[PDB]
Every structure is written in structure tokens, then in C-alpha cells.
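Structure first, then comments.
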Amino acid sequence: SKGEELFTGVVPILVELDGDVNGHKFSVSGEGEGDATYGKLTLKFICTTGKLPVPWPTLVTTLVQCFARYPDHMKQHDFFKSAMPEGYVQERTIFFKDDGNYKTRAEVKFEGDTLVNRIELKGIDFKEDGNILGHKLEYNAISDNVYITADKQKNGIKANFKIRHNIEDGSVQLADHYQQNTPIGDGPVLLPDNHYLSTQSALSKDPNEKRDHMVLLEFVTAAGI
């Protein structure tokens, strides 16, 4: 509720990612706004180092679940906002089926009035001609359910989910996600019962933008209780 009060209005968001995938180094910067009352995020990301060496859709999940709309009856299950303003560390491993993996570490916290997501991504064991390094994925929305459970031993949560990315030939590239979040501060946080976040992300382009970029409109809602 201390943390939850920080999200009653529209909050500006900043995202900064430093990445290395099979030795291809890159940086992405993002800005936008989130409105947790509606579970709504609007963001624009730019590759600041030039051309992105992987498909934008593969970075969506990595590039602020504190903006999830938790129904009133599930408010005692919102770990993410309860960690604020000091924040949380989000770590993932993302296994691309028949290809490489991403490992990510992010810190999500407030800097003044701004919610900041600072990320390091490391990708290894990708195939030069695979769907990822070969840029064979469609620039398509992604939607799925993030399954959350408590992790008492680290005073945090774990999550797992699958994203099925459409491939240009009509097939699918599976990305299996394994997630862990832990608070940065030492204050109390809400450890939830099992539930999920229903998440939909729509991907678009800015017609006047010449840099490599992605525009995102996302809706995230807690459910399953």
C-alpha cells in the first residue's frame, strides 16, 4: 500500500539495456508511460548503437510488471508494487528451442518520479543461420500468461511462461522463460499465492523514425484467483 500509492496516476518510464548476443554488442534505450489503474504501458525503444542484431520481438519481455492491474480482490498478491520505491531485481533465463539462450539481470526502481528499468542481457549458443541471428521472426504481437508463485527462501517470487514467436514460413519459435524477482530493500513485501498475469503486447513502427526502433502498447492484468 505504501508502494501501491506510487502507481495511482500516470508514471513516466525509462528503460536502458546493454546487450551482447554471440559477441554482437548493442544498446537499447526506451521511454514512455505506465498507468497501473488500467494495466496500460506505452513505450518507444531505440537501438542506440545502430542495427539491432536480434529480432525486436525477442527483446519485448526483457524490456516492468509493477504496472500490472491487480483487481481489488487480489491486491495483497502484488509483489511488484510492494517492493517499491527501493525496487527489485528481475533475473531471467530465456531458452529458445533448438537455438541459444538469453540471460538477463535487471534492476527496476524509482529515480525520483520516474520508474527505471536498467538491464544487462547476455546471449550465447545461437546459430548464425537460426531464426534469431537470421532475423526470421515476424514483427508480431505477443500474448501469454505469466505464471507466478512465491519464493519464500529469497523473499521474492518466481515465474515461468512460454512465448511462441511466429516465424516467416508459418512455423513457430518457442521461447521458454524462467524468472526470479527479489527485493532490493529490506522492508516487508507481499508474497503471493499462485496466480498469473495476462499480458498482451502490440508492436508497431513510427513512420517518421529512421533509427532502428520499436513502438509498444501493452496491457497487463492479474488473474486466476
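By the numbers in Swiss-Prot, the shown part of chain A spans 2-64, 68-229.
Per the header of the entry, the method used was X-ray crystallography, 1.8 Å.
In case you wondered, yes, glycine gets a Cβ from its N, Cα and C as well.
Swiss-Prot lists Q69 to H among its mutagenesis entries, and the accompanying note reads: In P4; leads to no detectable fluorescence. In mut2.2; shifts fluorescence lifetime from 3.03 to 1.94 ns; when associated with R-30 and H-145. In mut3.3; shifts fluorescence lifetime from 3.03 to 1.88 ns; when associated with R-30; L-46 and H-145. Cβ neighbour count for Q69 (mutagenesis position) (all protein chains, 10 Å cutoff from its Cβ): 21. In the three-state DSSP assignment, the secondary structure recorded for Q69 (mutagenesis position) is helix.
Quoted from Swiss-Prot, the note attached to the mutagenesis of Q69 to L states: In RSGFP4; increases fluorescence and shifts the major exitation peak to 489-490 nm; when associated with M-64 and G-65.
Under the three-state DSSP scheme, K79 (mutagenesis position) falls in the helix class. Annotation of the published mutagenesis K79 to R in Swiss-Prot: In Topaz; shifts the major emission and exitation peak up to 20 nm; when associated with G-65; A-72 and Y-203; the original residue is retained in the structure shown.
Long-range neighbours of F99 (mutagenesis position) (same chain, six or more residues apart, CB within less than 8 Å of its CB): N105, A179, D180, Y182. Looking at Swiss-Prot, the entry for mutagenesis of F99 to S says: In alphaGFP/cycle 3 GFP; improves folding at 37 degrees Celsius, reduces aggregation at high concentrations, and increases the diffusibility of the protein inside cells; when associated with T-153 and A-163.
Experimental mutagenesis is annotated in Swiss-Prot for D103 to E, with the remark: In mut1.27; shifts fluorescence lifetime from 3.03 to 2.85 ns; when associated with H-145. For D103 (mutagenesis position), the same-chain residues lying six or more positions away in sequence with a CB closer than 8 A to its CB are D129, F130, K131, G134, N135, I136, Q177.
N149 (mutagenesis position) falls within a strand segment according to DSSP. Within the same chain, residues at least six positions away from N149 (mutagenesis position) with a Cβ under 8 Å of its Cβ are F165, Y200, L201, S202, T203. The note that Swiss-Prot attaches to the published mutagenesis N149 to K is: Increases fluorescence at warmer temperatures such as 37 degrees Celsius. In Esmerald; leads to brighter fluorescence; when associated with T-65; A-72; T-153 and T-167. In VisGreen; leads to brighter fluorescence; when associated with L-64; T-65; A-72 and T-167.
Here Swiss-Prot notes a mutagenesis experiment, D155 to V, with the remark: In EBFP2.0; shifts the excitation and emission spectra to shorter wavelengths and increases quantum yields compared to BFP; when associated with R-30; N-39; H-66; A-72; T-105; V-128; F-145; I-150; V-171; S-198; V-206 and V-224. DSSP assigns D155 (mutagenesis position) to a strand segment in the three-state reduction.
Around the Cβ of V176 (mutagenesis position), the number of neighbouring Cβ atoms within 10 Å comes to 14. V176 to A appears in Swiss-Prot as a published mutagenesis result, with the remark: In mut2.1; shifts fluorescence lifetime from 3.03 to 2.50 ns; when associated with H-145 and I-198.
The secondary structure of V193 (mutagenesis position), as reduced to three states from DSSP, is coil rather than helix or strand. For the mutagenesis experiment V193 to A, the note given by Swiss-Prot reads: In mut1.5; shifts fluorescence lifetime from 3.03 to 2.72 ns; when associated with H-145.
Quoted from Swiss-Prot, the note on mutagenesis experiment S202 to F is: In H9; increases fluorescence at 395 nm excitation; when associated with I-203. A 10 Å cutoff on Cβ-Cβ distances gives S202 (mutagenesis position) a total of 17 other Cβ atoms nearby, all chains included.
In the shown protein chains, 22 other C-beta atoms lie within 10 A of the C-beta of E222 (mutagenesis position). In Swiss-Prot, a mutagenesis experiment is listed as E222 to G, annotated with the note Suppresses the 399 nm excitation peak, leaving only the longer wavelength peak at 475 nm.
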Rounded to a whole number, how many Å is the Cα of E222 (mutagenesis position) away from the Cα of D155 (mutagenesis position)?
-> 27
If you draw a 10 Å sphere on the Cβ of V193 (mutagenesis position), how many other Cβ atoms land inside?
-> 23
For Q69 (mutagenesis position) and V193 (mutagenesis position), the CA-to-CA distance in whole Å is 15
